[PDB]
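Enquirer: Just passing along the structure, written as structure tokens.
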Amino acid sequence: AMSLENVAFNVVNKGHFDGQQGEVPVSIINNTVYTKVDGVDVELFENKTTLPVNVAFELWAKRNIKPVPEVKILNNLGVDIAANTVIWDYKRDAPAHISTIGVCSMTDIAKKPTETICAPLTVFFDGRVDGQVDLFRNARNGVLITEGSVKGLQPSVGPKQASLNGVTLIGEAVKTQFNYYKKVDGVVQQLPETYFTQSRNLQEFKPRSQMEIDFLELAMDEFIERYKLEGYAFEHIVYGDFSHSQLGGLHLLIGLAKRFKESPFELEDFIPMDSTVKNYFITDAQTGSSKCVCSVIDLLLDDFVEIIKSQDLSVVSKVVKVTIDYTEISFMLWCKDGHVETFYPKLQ
Amino acid sequence: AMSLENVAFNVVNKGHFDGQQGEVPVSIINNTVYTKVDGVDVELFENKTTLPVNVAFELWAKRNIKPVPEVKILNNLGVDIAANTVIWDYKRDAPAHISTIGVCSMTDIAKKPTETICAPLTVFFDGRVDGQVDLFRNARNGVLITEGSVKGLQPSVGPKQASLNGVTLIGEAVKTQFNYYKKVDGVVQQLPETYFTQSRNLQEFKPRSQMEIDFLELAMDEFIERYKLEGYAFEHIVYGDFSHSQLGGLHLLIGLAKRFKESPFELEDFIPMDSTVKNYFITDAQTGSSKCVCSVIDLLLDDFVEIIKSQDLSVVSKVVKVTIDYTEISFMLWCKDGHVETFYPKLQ
Amino acid sequence: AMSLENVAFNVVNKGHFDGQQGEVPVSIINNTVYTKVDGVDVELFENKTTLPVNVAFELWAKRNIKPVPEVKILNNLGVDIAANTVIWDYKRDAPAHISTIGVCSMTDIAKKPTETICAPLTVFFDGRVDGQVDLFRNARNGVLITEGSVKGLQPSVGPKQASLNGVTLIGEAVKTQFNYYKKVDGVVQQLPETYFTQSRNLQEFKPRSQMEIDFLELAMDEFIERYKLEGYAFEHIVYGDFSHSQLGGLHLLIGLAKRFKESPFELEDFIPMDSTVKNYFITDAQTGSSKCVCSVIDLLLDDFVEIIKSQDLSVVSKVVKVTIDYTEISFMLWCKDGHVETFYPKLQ
Amino acid sequence: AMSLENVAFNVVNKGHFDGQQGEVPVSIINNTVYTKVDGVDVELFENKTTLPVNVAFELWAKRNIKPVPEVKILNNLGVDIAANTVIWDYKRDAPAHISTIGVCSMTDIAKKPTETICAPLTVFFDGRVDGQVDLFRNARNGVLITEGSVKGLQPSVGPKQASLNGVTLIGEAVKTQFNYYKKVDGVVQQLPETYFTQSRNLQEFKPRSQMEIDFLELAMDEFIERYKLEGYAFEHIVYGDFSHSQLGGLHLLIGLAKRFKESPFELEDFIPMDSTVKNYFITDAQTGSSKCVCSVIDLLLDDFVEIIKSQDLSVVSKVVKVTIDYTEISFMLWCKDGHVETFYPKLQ
Amino acid sequence: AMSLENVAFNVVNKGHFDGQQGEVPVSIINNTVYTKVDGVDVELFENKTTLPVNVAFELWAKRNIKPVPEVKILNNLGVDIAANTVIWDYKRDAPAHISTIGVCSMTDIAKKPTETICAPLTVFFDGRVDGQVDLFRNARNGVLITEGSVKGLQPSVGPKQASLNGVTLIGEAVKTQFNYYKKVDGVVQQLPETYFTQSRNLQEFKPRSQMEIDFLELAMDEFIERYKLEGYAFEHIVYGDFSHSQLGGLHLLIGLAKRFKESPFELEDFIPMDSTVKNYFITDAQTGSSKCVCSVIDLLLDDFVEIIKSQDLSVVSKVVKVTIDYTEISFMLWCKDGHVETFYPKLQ
Ligand SMILES: CC(C)Sc1ccccc1NC(N)=O
Ligand SMILES: CC(C)Sc1ccccc1NC(N)=O
């Protein structure tokens with residue numbers, strides 16, 4: 001007996017949808033859900049989605065409150081829908097997927113992922129929920145996460161971090177590192193060997209290795225000397241070149257974080273969605289150096305050093321394909337006389 | 001267990017709120033309520049009120065579907081709220097009253113009209129509903145309607161017509177003529193002697209007397225001769241004067257109806273609400289004669305003839321107060337040499 | 001090179017989308033599309049759909065402007081989507097189907113109905129469009145309409161009428177009677193023997209048989225005598241009983257049309273969508289007789305007489321299933337002592 | 001002569017409504033009020049209320065710009081409306097009360113609080129405004145604040161802090177500590193002995209005692225040793241337990257502030273309104289420990305220590321009622337073998 | 001071939017409008033532009049302007065991405081429109097000017113500034129764009145910026161800083177100091193000798209002189225002693241007086257910045273637009289000292305000291321006119337016995 005008033009009751013009393021019985025009076029005005037408290041209207045939800053306000057309110061109330069894979073991972077793995085849950089995209093303030101399975105009558109395409117409509121779609125399955133490993137086994141298409149071993153299924157160790165209520169974290173009180181599994185056309189697909197993005201913020205950037213501590217602490221030339229990085233264009237790629245009107249390089253998050261300590265800058269997120277490679281319209285405030293499309297990736301500096309040092313530097317220009325977050329990221333490698341000139345996540 | 005989904009279920013299955021159990025999926029987009037049927041969205045309600053869309057939808061679903069007094073009568077009698085019903089104002093496409101009693105949790109000021117918040121308000125009571133005549137006995141302020149006699153109470157015979165789902169009609173299969181009772185501060189009132197407006201439409205105007213049949217059939221001068229109306233300015237007041245840029249007179253609905261048969265005209269209802277006297281910005285299409293504020297009353301021609309023939313015609317200008325629909329309507333009477341020049345419902 | 005400006009250009013110059021090149025300046029304000037003409041904004045489209053304004057504008061511009069099956073037929077035949085066209089639902093002011101095939105980039109699930117996403121869906125195909133009869137041969141699920149014969153396929157003669165730009169008509173200058181074909185899981189179906197609804201309006205109702213001319217012209221008792229209809233409750237079912245507070249019967253459109261000539265009434269279309277059986281909240285203006293859910297079907301009086309005369313009248317109450325517009329309509333038949341009491345399209 | 005243009009003139013010239021004469025041109029588009037400056041539209045107000053945009057704009061312009069009691073205090077004291085002022089709720093971006101008295105024609109229920117409509121409502125009176133102490137004396141229901149002694153009226157010393165234009169502060173240049181008085185049904189009610197919440201922010205939390213300085217500075221075990229708090233479950237209640245998936249305790253703001261210095265966390269304010277006890281959906285970012293409904297109170301640590309040390313610890317579970325901000329806050333006290341297990345503001 | 005889909009394509013691929021060919025699918029819902037990515041809608045633009053959503057989206061995409069004069073300078077110079085560009089007002093999130101020239105078909109008044117409609121308007125010309133110096137020479141009214149000498153044209157050295165994508169900065173990698181030129185009625189107007197505002201933020205305020213370093217570092221009395229400022233009311237004007245209910249002075253940004261280090265305060269920007277003098281409704285959080293209209297100017301402390309020391313202090317009150325950002329700012333100078341009492345940017 002699902003209702004707007006019951007969803008609102010659950011939100012008010014339980015902080016989210018928790019299957020409790022009860023109703024609270026609700027006002028819907030424009031794209032906002034209100035509830036009367038002390039005689040006045042109090043905002044419960046503001047619809048930032050393209051779904052109707054009451055539908056979006058229900059999916060947001062029914063969001064997964066356990067640590068879940070970051071939306072960029074689900075996207076990279078081709079996830080279309082989730083089995084009996086809502087993966088909430090906190091970066092977009094909207095559901096990560098168009099439709100639902102057993103969640104809300106307005107968005108539901110099926111009540112159970114066993115229905116034939118779900119066969120062609122890659123359904124997300126959560127091994128932490130009873131019966132979902134078996135539903136993945138029977139699903140034609142799907143992505144499954146588990147906390148442990150599934151008999152006969154070859155696992156892929158996922159990233160250390162997961163999203164818990166919009167907070168990307170490496171769990172200490174909860175497990176955030178999952179085993180990943182994927183099926184395409186009934187066949188269990190082998191997940192490729194991959195690097196993982198670190199999912200760090202520029203404002204609260206923390207180094208996660210001795211090389212990362214040395215990059216942030218040391219001067220440019222003594223870090224490049226210490227790590228034998230001469231001829232790898234780190235001055236351009238990682239540190240950034242702010243001497244000309246067009247900002248040079250600056251494709252690693254750690255480089256933006258080092259710069260951020262000294263001087264601020266504006267990063268325009270013109271396609272605001274979680275992705276392995278992010279594109280920003282950057283304006284350096286100290287110099288006025290800017291670039292409309294500056295691709296940024298948050299790789300551990302050690303991982304980036306390993307990628308660039310594993311490349312053949314004998315050709316003027318070429319595409320270098322690197323598996324990151326299960327997706328193939330194309331990089332553009334430009335060389336001259338055996339040295340790197342630039343290396344950046346290719347603007348497709 | 002009131003809900004948006006249950007209200008929508010009732011509307012879809014029962015044509016209105018009927019206390020049935022069940023839920024249908026609903027979409028709220030801007031000011032419109034939709035329901036999914038055959039995979040697509042079907043409009044259930046468009047909010048034309050100042051209330052939130054879901055609140056207005058519920059009060060409209062919970063509207064009184066029995067013949068009820070016309071909103072102009074309830075307003076004239078000082079009705080503030082209704083006991084356990086919604087009087088729907090079909091002319092405003094909104095509830096006739098701000099608040100409710102035992103109808104909707106968002107608009108309710110009380111569950112029963114016996115609550116102290118209702119004592120200062122004139123509560124509308126319906127004798128056709130069990131217990132409401134006795135609820136009117138214990139009510140400090142209120143208006144009661146009945147079909148028959150109430151022991152100890154002297155009735156006031158109301159108008160022949162009532163509103164049934166927005167259709168004003170004189171009932172043949174249902175009773176539409178109610179007895180009216182009013183209480184002010186615990187005291188049963190003596191409702192005044194009153195005329196009633198006929199509530200007719202211009203498009204479907206029907207005469208309700210031999211004088212009204214003679215007005216519509218006969219030529220102007222032979223009707224005025226037949227009914228001894230010489231010197232009462234009917235040529236101006238009732239027939240209308242379309243010879244000058246400013247339209248002269250035309251204050252009785254029957255006169256507009258006679259004109260409407262020959263030539264059309266535009267009536268701009270600039271304050272669209274039910275009222276004893278209506279104000280229109282009229283433009284005669286045949287002549288181009290117009291008037292910004294043309295007060296129109298629908299009185300039975302016999303009643304209007306009685307009112308104008310009962311006036312002293314010896315003063316240039318004066319206010320003539322007439323009880324119509326239980327309210328005091330001020331008229332402006334203009335005379336010259338013992339004859340009427342004009343007589344119109346005063347524009348204040 | 002599809003664009004908002006190009007769609008608007010086509011609408012302004014061609015009256016609809018016609019694949020012409022060009023752009024006109026457009027304003028989008030709330031749910032309305034405007035274009036500048038003579039320096040001022042002129043309304044091109046008002047979005048009455050649950051789709052975004054520009055998406056709905058494009059599907060409405062791309063609507064099928066040929067006589068097409070009425071949405072109720074497509075719905076009854078299980079049509080999910082149309083192949084490379086938009087069937088516009090003029091009763092809902094919205095697209096008849098959720099998604100499109102080769103029409104609009106925002107709503108498209110495929111460019112051609114041969115794509116695997118379309119195999120589980122019943123795709124509507126139009127033989128009048130080149131290649132669509134052969135696309136229906138290779139389609140797993142679909143409904144085909146043709147004007148003439150298809151080799152190897154046994155036709156189902158559809159209704160005489162079709163919808164041309166929202167006008168339901170029996171074509172004289174165009175063909176409106178199509179042959180219908182349906183395929184379910186690669187298998188050509190044998191469409192059932194069916195009656196068709198006549199799709200007439202109450203305001204412009206025209207008789208389509210000598211019995212229908214006699215019903216509208218003759219008095220109740222002499223029509224019932226002429227056609228030997230005594231004991232079939234036509235007085236109740238077809239003519240209507242307006243003597244009690246609850247309106248009795250009145251389930252055939254011809255009966256509402258006969259009543260409409262004498263007195264008007266209000267029909268509240270509370271679920272406004274095309275369907276074989278329509279449900280109205282009716283209020284008779286002459287008597288005040290009313291009914292919340294009055295099911296109305298527009299059957300040819302001869303067809304209705306044949307259905308009721310082909311029933312066993314020996315049981316108090318039972319469900320009578322009749323194929324109308326290819327769907328199974330349940331009727332409720334109430335009898336007493338071998339005569340009909342009522343017979344109405346069952347309210348479920 | 002109140003007007004939209006006059007309100008806008010006052011806002012533009014005086015920073016708020018100041019009774020000045022004049023008009024500025026205004027644009028209303030959707031829920032925003034604009035004014036033309038340098039040829040372009042400049043935003044004056046964005047309506048975040050459920051009132052119409054122009055009505056909300058006027059009440060916001062007419063807001064009380066003097067230090068006023070925090071909305072949680074007014075709510076706890078049962079305040080329904082204010083006498084000739086608008087108490088603006090800066091946390092909700094809306095008026096603290098539904099209706100007004102002598103402020104705005106659209107929201108006014110009366111021009112003066114002496115009108116009979118105000119008798120049943122608890123009217124807020126401000127002794128700093130001439131004649132309001134006398135209006136409280138004559139009011140059937142009311143809450144009065146004063147800066148000093150009122151002859152014969154027994155005062156209640158309120159909190160040290162008040163809200164000045166949305167800034168909660170302890171006044172140095174203005175008085176923020178008021179004497180409070182309350183009347184119910186004509187009778188001056190004795191205000192209970194109460195604790196007060198400190199109204200601090202987590203980001204700018206400042207200790208207000210030597211115990212509070214010692215809690216923030218000292219290690220958990222040496223603070224518990226210094227203040228003889230062994231067996232009072234401060235490790236759970238105040239410090240918080242982040243070792244399990246469900247976050248343990250953490251019900252005092254000072255505890256959240258101590259944690260905030262080391263690691264960040266997300267506090268979801270699912271009912272965003274000022275209240276003595278706040279409920280948050282917390283997610284600790286360092287550990288991933290979370291709780292859907294974590295009740296938090298900002299009590300001075302000395303006051304909380306006094307409350308918990310004044311309880312009988314001989315029963316497994318019981319409700320402990322404590323007057324805080326004039327309201328009775330129920331706490332749940334759980335004990336085992338004479339020691340505290342948990343003590344939290346009860347989730348009603 | 002301008003289109004919504006092409007603008008969106010440019011934004012998605014190039015970070016702004018860059019004249020590239022291509023189309024991306026777009027959704028318009030309410031005042032937001034979305035694009036489908038990974039099956040879901042991603043927000044491209046939220047309309048905060050009074051223009052239609054698609055029109056505002058196009059002007060924002062077509063915004064000038066080079067360092068441009070701050071909107072306050074353009075306003076002070078009487079700029080009405082820009083030649084073939086959009087000056088984006090990042091403080092208002094809207095175009096700085098009502099109309100465009102050669103930018104967007106919906107807002108364009110002309111394709112080239114040579115059209116007679118542009119003759120009466122002051123058109124902004126950018127010498128960095130080919131042919132714009134010549135268009136200024138031929139324009140009846142205009143403001144021109146250049147990076148160097150224009151033969152025969154007497155230059156005005158503008159401010160050191162310019163706005164680059166909403167970031168006010170003094171360019172190191174780009175030129176931000178322009179030569180300014182103005183024409184009124186065909187005649188090149190001499191720009192006056194002017195002071196410039198520093199355009200600093202309170203949160204990130206940096207001193208730009210030894211006097212400014214000494215003001216922020218030194219105690220009030222020793223700074224006033226060091227710079228011989230006794231009798232110039234700096235204690236009131238620059239430091240601020242927070243001892244009374246009405247906040248005294250505080251008209252220089254550096255003074256607000258010094259206060260901000262010790263205690264926070266609320267600055268209500270009631271007319272949110274870039275201007276030489278800003279008006280704030282300030283509330284000091286430490287003391288509760290407040291002022292509805294506190295005029296604040298960001299002048300270099302040396303420049304302010306020079307202005308106040310160049311005034312005759314022998315009259316009680318007078319208007320002191322100072323050219324700042326090319327506009328004449330009126331100041332109110334109040335003196336007593338040869339000393340300053342107050343000096344503030346006059347509240348007009
Ligand atoms: C008490 C009866 C003899 S009179 C009565 C009957 C029905 C309704 C009302 C009233 N009178 C009243 N004052 O409430
Ligand atoms: C193959 C033909 C003899 S039969 C045919 C002709 C036209 C449309 C459809 C079908 N049959 C089908 N199963 O698709």
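Every residue number used here counts from 1 along the chain in the order it is shown.
Cβ atoms here come from the backbone N, Cα and C positions, even for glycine.
Take a look at what Swiss-Prot says about it:
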type     : residues                                                                                           : note
DOMAIN   : E:3-63                                                                                             : domain 'Nsp15 N-terminal oligomerization'
VARIANT  : E:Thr114 to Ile (Swiss-Prot position 6564)                                                         : In strain: Omicron/BA.2, Omicron/BA.2.12.1, Omicron/BA.2.75, Omicron/BA.4, Omicron/BA.5, Omicron/BQ.1.1, Omicron/XBB.1.5, Omicron/EG.5.1
DOMAIN   : E:206-345                                                                                          : domain 'NendoU'
MUTAGEN  : E:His236 to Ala (Swiss-Prot position 6686)                                                         : Complete loss of NSP15 endonuclease activity
ACT_SITE : E:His236                                                                                           : active site, proton donor
MUTAGEN  : E:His251 to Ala (Swiss-Prot position 6701)                                                         : Complete loss of NSP15 endonuclease activity
VARIANT  : E:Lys261 to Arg (Swiss-Prot position 6711)                                                         : In strain: Kappa/B.1.617.1
BINDING  : E:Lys291, E:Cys292, E:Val293, E:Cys294, E:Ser295, E:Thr342, E:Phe343, E:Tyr344, E:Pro345, E:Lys346 : uracil binding site
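In the displayed structure, how are the listed features positioned relative to their neighbours?
Expert: In sequence order, E:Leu135, E:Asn138, E:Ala139 make up the list of same-chain residues 6 or more apart from E:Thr114 (variant position) whose Cβ falls under 8 Å from its Cβ.
Non-local contacts of E:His236 (mutagenesis position) by the CB criterion (under 8 A, 6+ apart in sequence, same chain) comprise E:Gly248, E:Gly249, E:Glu341, E:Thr342.
A helical conformation is recorded for E:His236 (mutagenesis position) in the three-state DSSP classification.
Residues near E:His251 (mutagenesis position) in space but far in sequence (CB under 8 A, at least 6 apart, same chain), listed by position: E:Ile237, E:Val238, E:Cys294, E:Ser295, E:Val296, E:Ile297, E:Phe343, E:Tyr344, E:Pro345.
According to DSSP, E:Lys261 (variant position) is assigned to a helical segment.
Around E:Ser295 (uracil binding site), taking its Cβ as the centre, 19 other Cβ atoms fall within 10 Å, counting all chains. DSSP assigns E:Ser295 (uracil binding site) to a strand.
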Enquirer: Below 8 Å between Cβ atoms and chain D: which of E:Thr114, E:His236, E:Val293, E:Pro345 make it? I'm asking about the recorded positions.
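Expert: The recorded positions close to chain D are E:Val293.
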Enquirer: By DSSP, how many residues in the domain 'NendoU' (E:206-345) are helix, how many strand, and how many coil?
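Expert: Secondary-structure composition of the domain 'NendoU' (E:206-345): 38 helix, 49 strand, 53 coil.
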Enquirer: Enter the number of other CB atoms within 10 angstroms of the CB of E:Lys291 (uracil binding site).
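Expert: Counting Cβ neighbours of E:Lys291 (uracil binding site) within 10 Å gives 19.
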Enquirer: Using Cβ atoms only, which residues of the same chain lie under 8 Å from E:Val293 (uracil binding site) while being at least 6 residues apart in sequence?
Expert: E:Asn279, E:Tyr280, E:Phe281, E:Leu347
Enquirer: Could you measure the widest C-alpha to C-alpha distance across E:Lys291, E:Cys292, E:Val293, E:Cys294, E:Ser295, E:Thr342, E:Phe343, E:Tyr344, E:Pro345, E:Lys346, the residues recorded as binding uracil, and give it to a whole number of angstrom?
Expert: 17
Enquirer: How long is the line from the C-alpha of E:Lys291 (uracil binding site) to the C-alpha of E:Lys261 (variant position), rounded to the nearest angstrom?
Expert: 20
Enquirer: For the recorded positions listed here (E:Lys261, E:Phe343, E:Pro345), which one has the lowest count of neighbouring CB atoms within 10 Å of its own CB?
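Expert: Taking E:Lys261, E:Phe343, E:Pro345 as the recorded positions, the minimal 10 Å Cβ count falls on E:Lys261.
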Enquirer: Let's see if you can do this one: DSSP helix, strand and coil counts over the domain 'Nsp15 N-terminal oligomerization' (E:3-63), in that order.
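Expert: Residue counts in helix, strand and coil order: 20 helix, 18 strand, 23 coil.
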Enquirer: Based on DSSP, name the secondary structure state of E:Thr114 (variant position): helix, strand or coil.
Expert: coil
